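As structure tokens, the structure follows; a few thoughts come after it.
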Amino acid sequence: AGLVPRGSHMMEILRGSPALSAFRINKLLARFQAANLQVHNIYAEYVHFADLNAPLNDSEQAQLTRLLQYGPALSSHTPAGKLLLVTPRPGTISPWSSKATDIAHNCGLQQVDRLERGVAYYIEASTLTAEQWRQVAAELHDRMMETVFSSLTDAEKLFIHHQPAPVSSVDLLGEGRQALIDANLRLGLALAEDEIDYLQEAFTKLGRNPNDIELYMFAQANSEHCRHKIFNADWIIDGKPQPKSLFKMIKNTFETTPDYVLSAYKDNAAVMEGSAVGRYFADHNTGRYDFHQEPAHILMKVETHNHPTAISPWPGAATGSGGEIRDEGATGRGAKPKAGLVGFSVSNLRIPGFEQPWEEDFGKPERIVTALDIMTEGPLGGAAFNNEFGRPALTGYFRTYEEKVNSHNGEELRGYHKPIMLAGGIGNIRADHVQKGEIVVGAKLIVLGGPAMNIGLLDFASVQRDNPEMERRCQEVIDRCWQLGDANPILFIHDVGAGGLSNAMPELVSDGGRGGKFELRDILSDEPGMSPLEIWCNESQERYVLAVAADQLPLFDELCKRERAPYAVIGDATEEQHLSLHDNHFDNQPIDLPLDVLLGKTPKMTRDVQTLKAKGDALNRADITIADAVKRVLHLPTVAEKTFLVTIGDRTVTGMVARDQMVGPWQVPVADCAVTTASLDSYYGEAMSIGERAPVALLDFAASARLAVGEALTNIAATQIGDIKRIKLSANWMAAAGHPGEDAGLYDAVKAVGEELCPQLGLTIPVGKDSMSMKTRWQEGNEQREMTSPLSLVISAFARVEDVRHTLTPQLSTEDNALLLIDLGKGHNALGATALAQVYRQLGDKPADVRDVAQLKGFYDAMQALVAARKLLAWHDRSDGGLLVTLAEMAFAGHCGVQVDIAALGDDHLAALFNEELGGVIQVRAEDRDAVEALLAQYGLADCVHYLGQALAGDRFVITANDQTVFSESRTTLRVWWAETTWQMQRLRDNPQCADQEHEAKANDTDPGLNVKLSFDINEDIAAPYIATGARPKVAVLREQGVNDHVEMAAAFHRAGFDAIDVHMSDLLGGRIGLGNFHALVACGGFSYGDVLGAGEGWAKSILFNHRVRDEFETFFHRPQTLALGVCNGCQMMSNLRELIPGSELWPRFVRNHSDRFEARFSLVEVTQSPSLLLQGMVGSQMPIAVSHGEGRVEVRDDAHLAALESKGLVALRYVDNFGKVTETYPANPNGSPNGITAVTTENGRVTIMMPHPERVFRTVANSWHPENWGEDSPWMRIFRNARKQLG
Ligand SMILES: Nc1ncnc2c1ncn2[C@@H]1O[C@H](COP(=O)(O)OP(=O)(O)O)[C@@H](O)[C@H]1O
Ligand SMILES: [Mg+2]
Ligand SMILES: [Mg+2]
Ligand SMILES: [Mg+2]
């Protein structure tokens, strides 16, 4: 390794591993070929850079080298051709750096000041002008985040230490108002004239110049984004002043329906009542996990991240999720996120080679990315945060829309060049923490979370950065705090978002009626160059602010240190309502303002506007046939199979997921809503649904809003809730404010829901948000061009659930059955702004709408009655794609056919099939048909209800009208058409061989779906005689920073009769726990250190390189009767500890999945013959299990080691396909493991490691699909019971 001076430090250069798999290499050479760059070869190697504050000895040096060996064992090559080194941009620090540096430090390498990584490309192309070489460089890096260098030694620039820049005053006293004008332009404050006036007066009054930092702070606080001027404005519309602001109209819903609401409009989340259940967590005093029977109340929030996603979609989506997760955690006095949702709206995908006939290239601004790039990288970013933080992503929407239409302002381009990137979620909260506490004078004011950098200030300022593992460490602290109940030391907590500390700290003291005084140099920073303005105002991620009483600081400090969550006390709350920021380094005072000056307002806005309303035009059906329409509609991404957005995101973490997107044996993503259990011990729960219908707003603003509320309801309706007043909404409003017609449209739509529909249904909207510049302008040759969004209301619905077991899905039964349409359209059959119109490049005439409020209410209540009485076999609502899609999706999910007659739905068959009016199809038992129709009739629905026919075994999808066949096709053929979008996305994003295997398996109708074979009685609690003695052996539930499934792991061992003890690696390191006291160990899953330096490696190496902790592990494993289990991240960890584990010499490594993608799957495995004591009695069983990993591929050293492993009989689980054979085809085998291997054991059988998560599926109710007759325990419960019985 290289070692040179880097200013006051030394920089070491260490060569790492080959970086690109063969299919990635081929993709690059293919891209070079298509651009006419004649490249003979390309090879890439990771390279690591260590900036050292003192030397390493030989032992330490060998440690560092070893830390930096990871990754798949790809073919290595001696370098050749021209070097192009890609690194993060100078002045930035990669999340990889943050995590890898933490590993070095936890391995005792304090000398390592910072680690960073690049990629060295070696390109052989002996032609190539220098012009072409810049094109080559351009293809190998992301211009928003990375730079390209010619030497390895250039990485020195990444570690330059700049001296702290001083505060700068803006010279109002010396130049007058011109100085504020100049600063406004120079610093991009975007101040209005009246804000310049207020600032000029405030500072004239104080008699001194404002500092740059004070102006910036004021500018961020008073932006549209932070102040919500539009939503608080007075309105005049068509000449008449209006009585309410938009905000007041939303609040009207709470004044009408306060029921169940605990908190609305006074926190960064709403809270509603949940259920009394067993809240499961480890006691502060014993470290033991125990159930605490108490209300688990339900918080909800939804946010957007639209602008940054247009610039840098991966971090834009990741931090959109990250911001939202902080809002949840900082609700009240601390709360716990549970499950998430995700939304995207983009322009047309225009997938190379898969152009669809409605798509036209209209151009875009150079400075934004394409719709395709957003849908490639954005969902990966959103999922990276949810996976590595550890909340399951259980529902979502994805719409594409880009067309030249005759809308409210005449002919123009309407679309989503600036996308919607939506993230939201639910969490749980204790009753006594729902209310923010008061801030005592002298309260310590703390920043919890990550060291700041210059983020948020070619738009580099919109390039965000995510570190989910940092946020997980913070959440653990928050959890520790709320888990102390009455001794929770958190007095007040708030997230840090827009404006950074300059917004969050003033907001916090002000919400408590206090001031604060702050010390700039107490704030944690990874960028010593930063000005006070940059420190105070940057939008660095994973930070929270809180207030704690001075006498609780020692407790807080203990809590943070055990979690490894960084924190700093940065000031004190004062009685005086003044804000002071001091700088110890420059000995001065960057901020010194009364709060009333800083937080004082300009006058509220008045919007005086007028109504525009499109006529819109009858659908021209010249080129439309029913058959062609079916093919086109199934190819609209809006309609099409969403797998590329679903399997990339964990859907099992917490162990509380009852209903995820994937439905049935064939795991078809058509679930209409998400459902979680409230605890690990209850069937009470929570549900999430989304409704949205933006294109309708191009014809009718209020109908678009009414339909978003309506579809939220129709998506959630087959979940057992009861009173509709249990359902609470978030309303997120996206608009191009100021665009002609949109303002009046916005007012009308908000009124349509806030003043009319929601009050009439009894639906509260206790939370919500707005994004008001949904348009993009650019110059496109000669001309000005503009792409403006429709008004885009996204409704998310949230509800307490009475029994999660009674949820229906779209999965049709083929037992004797009746299919009934509930047509809440009442025969209007509207076709305007449908998927059908869109796919023929039209807007059409009149859209759907809520036709009858009482009937919508009735529909809901009748569904609730049918659900509760168990009278439904299946449900699927009608939305994009109409009845045709509803029926098709039900057939896909049931893996069957339908025989339906539409003669009663009107003579216009096209309109009957493709209207997107509210309603849906219920399936009931044939014998229940008359009673079900009677029930519906007593809710006023008889004329909306139509018997369609039946679901039948087979492959025929048949629609008749009297004796005419309207449409007939192979259900498989439709299902594979419907799959083509996700196929093409997967194919261009992931390993094409895997995308293609997954796609091609859909075309095989003989696939029997997930199915089980059990070698034992699932219901026999073999641990019960032991549990009945009341002797409860301990299990060390072992977690490292970033681990996230430790709670449900504990619960599984607990159900089997153990006392589950929380053992953090910090507990082992500080002697608080010794393994000598345990007979059982389990290393849990998650993303320890964000998987940086190879999944499980930092965890393992921190054990190996500390000799004491290492001896402790080794001793545990060499005892004669100890048991250990490693699951997922713990399997990876323990595989890196072979040297401590007897009988583990043939164990493989676990590396990047062959798909090159995180795989969240419900996969079929079989239990194989091995010594594993944890699998006793189960050999020959086949059943599905939760899978949730990116690095699960078994990799051996060579074939000799694979054969040896196999011959020793150590393989304990294998992936099988649905025909029951061992497989390596994807995704049946989700990772590419040879011989399906996904668990191995030791020779003595006492240690077992496995990639899947049995702890996530020990409850039948948490199995995405399961046989109907199972009781409460899944087969996987037997693992934990086998461990108990084995201990005796
Ligand atoms: N962006 C997304 N992320 C995750 N899941 C999504 C996303 N978009 C859609 N889904 C899921 O895919 C399935 C189909 O979506 P969609 O057809 O939009 O739902 P619906 O038509 O019932 O409103 C649903 O289970 C939905 O939650
Ligand atoms: Mg759909
Ligand atoms: Mg639906
Ligand atoms: Mg929808």
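Residue numbers in this text run from 1 along the chain shown.
Heads up, header says this was done by X-ray crystallography, 2.1 Å.
Every residue gets a Cβ built from N, Cα and C, even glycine.
What Swiss-Prot says about this one:
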type	residues	note
ACT_SITE	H1253	active site
ACT_SITE	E1255	active site
BINDING	316-327, 395-397, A671, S879	ATP binding site
BINDING	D672, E711, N715, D877	Mg(2+) binding site
MUTAGEN	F218 to W (Swiss-Prot position 209)	This mutant shows a perturbation of the local environment, however has a secondary structure content and a FGAM synthase activity very similar to the wild-type protein
MUTAGEN	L1174 to W (Swiss-Prot position 1181)	This mutant has the same secondary structure content and FGAM synthetase activity as the wild-type protein and exhibits almost no destabilization
MUTAGEN	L1174 to F (Swiss-Prot position 1181)	This mutant has a lower overall folding of the secondary structure and shows a 60% loss in FGAM synthase activity
MUTAGEN	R1256 to A (Swiss-Prot position 1263)	This mutant is structurally identical to the wild-type protein
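All features noted in Swiss-Prot, drawn onto the structure.
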residue : record               : Cβ within 10 Å
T319    : ATP binding site     : 32
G322    : ATP binding site     : 30
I325    : ATP binding site     : 30
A671    : ATP binding site     : 26
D672    : Mg(2+) binding site  : 27
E711    : Mg(2+) binding site  : 26
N715    : Mg(2+) binding site  : 27
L1174   : mutagenesis position : 25
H1253   : active site          : 26
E1255   : active site          : 30
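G322 (ATP binding site) carries a helical DSSP state (H, G or I). In this structure, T395 (ATP binding site) is part of a beta strand by DSSP.
Look at the Cβ of each of the recorded positions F218, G316, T395, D877, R1256 and count the other Cβ atoms within 10 Å; the largest number goes with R1256. Listed in sequence order, the recorded positions from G322, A671, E1255 having a Cα within 10 Å of the Cα of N715 (Mg(2+) binding site) are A671. Across the unmodelled stretch of 16 residues from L457 to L458, the Cα-to-Cα distance comes to 13 Å. For the recorded Mg(2+) site, residues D672, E711, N715, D877 set the reference point as the centre of their Cβ atoms, and the other residues of that chain within 8 Å of it by Cβ are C673, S689, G691, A712, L713, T714, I716, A717, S879, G920. With respect to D877 (Mg(2+) binding site), the closest of these recorded positions in Cα terms is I325, chosen from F218, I325, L1174. With respect to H1253 (active site), the closest of these recorded positions in Cα terms is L1174, chosen from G322, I325, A671, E711, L1174. Classification of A671 (ATP binding site) by DSSP places it in coil, neither helical nor stranded. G316 (ATP binding site) sits 28 Å from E711 (Mg(2+) binding site), counting Cα to Cα. In the three-state DSSP scheme, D877 (Mg(2+) binding site) falls into the strand class. Mapped onto three states, the DSSP output places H1253 (active site) in strand. Ligand 3 lies under 6 Å from the Cβ of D672, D877, out of the recorded positions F218, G316, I325, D672, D877, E1255. Spacing of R1256 (mutagenesis position) relative to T395 (ATP binding site) is 19 Å (Cα to Cα, whole number).
Candidate recorded positions: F218, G322, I325, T395, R1256. Those with a Cβ under 6 Å from ligand 1, in sequence order, are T395. Spacing of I325 (ATP binding site) relative to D672 (Mg(2+) binding site) is 23 Å (Cα to Cα, whole number). Calculated from their C-alpha atoms, the gap between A671 (ATP binding site) and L1174 (mutagenesis position) amounts to 34 Å.
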